[PDB]
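J.: One structure follows; several queries about it will come next.
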Amino acid sequence: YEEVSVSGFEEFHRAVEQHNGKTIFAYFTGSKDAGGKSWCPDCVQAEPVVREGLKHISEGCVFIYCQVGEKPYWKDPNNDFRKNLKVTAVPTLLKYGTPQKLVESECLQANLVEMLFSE
């Protein structure tokens, strides 16, 4: 699998367009500041679980690690992630273009994560 790391909606949209013909999995998480501090506790706890699940991904897939921005931006009800992708909580693990998605505490359960990356 090939990983792509992006920050913000613009970069995300760009990344998906360049892989329009591949199975895409996207992980939406809070951004870390210059100091490396994360405002989303659940995101910090879930990342290692999601990445461990990557060992189960089927060949030929794409994984997009997406930092959505700072807390004030995420809280804005009009931000692009909420309005365009219907992502209303972080962390969120989504199989792009499909209904399969895991949210918040679901991202901490290895079984659920594995089942999403499997097929």
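Here chain A follows Swiss-Prot, giving residues 4-122 in order.
Each Cβ is built from the backbone N, Cα and C atoms, and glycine gets one as well.
Experimental mutagenesis is annotated in Swiss-Prot for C43 to S, with the remark: Loss of peroxidase activity. The feature active site, nucleophile is assigned by Swiss-Prot to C43, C46. Annotation of the published mutagenesis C46 to S in Swiss-Prot: Loss of peroxidase activity; the original residue is retained in the structure shown.
Can you tell me where each of these features sits in the structure?
T.: Its Cβ taken as reference, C43 (mutagenesis position) is surrounded by 21 other Cβ atoms within 10 Å in the chains shown. In the three-state DSSP scheme, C43 (mutagenesis position) falls into the coil class.
In the shown protein chains, 23 other C-beta atoms lie within 10 A of the C-beta of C46 (mutagenesis position).
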